[PDB]
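Report on the following structure.
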Amino acid sequence: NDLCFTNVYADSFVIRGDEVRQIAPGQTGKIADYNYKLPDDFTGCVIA
Amino acid sequence: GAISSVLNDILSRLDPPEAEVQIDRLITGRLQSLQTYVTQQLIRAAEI
């Protein structure tokens, strides 16, 4: 509530519980390697 | 404290998110050894 930001992006998609934990910095797997990859210095939160 | 003293062998087997932690130990250890050599040379030069 105190900070201010330049812009915010909401990336929305549907995944399954198996490997859903792979949405995180520095994770491996079919999704993290071939479908959606986060940068190492990602600053934000993932909600499910 | 690193898993191996050869930098190329560790970088070739560990993933980037964890290899950076192991490499940092070798960088810190070698830099401190270099500073000790230089300091003793400054005192020895003053004697000559």
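We number chain B the same way Swiss-Prot does; the residues here are 971-1018, in that order.
Going by what the header records, the deposited coordinates were determined by electron microscopy, 3.5 Å.
Every residue, even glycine, has its Cβ placed from backbone N, Cα and C.
In Swiss-Prot, a natural variant is listed as B:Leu981 to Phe, annotated with the note In strain: Omicron/BA.1. Secondary structure at B:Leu981 (variant position), as computed by DSSP, is helix.
Swiss-Prot documents B:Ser982 to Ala as a naturally occurring variant and attaches the note In strain: Alpha/B.1.1.7. Long-range neighbours of B:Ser982 (variant position) (same chain, six or more residues apart, CB within less than 8 Å of its CB): none.
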Filtered by Cβ under 8 Å and at least 6 apart in sequence, the residues in the chain of B:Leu981 (variant position) near it are B:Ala989, B:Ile993
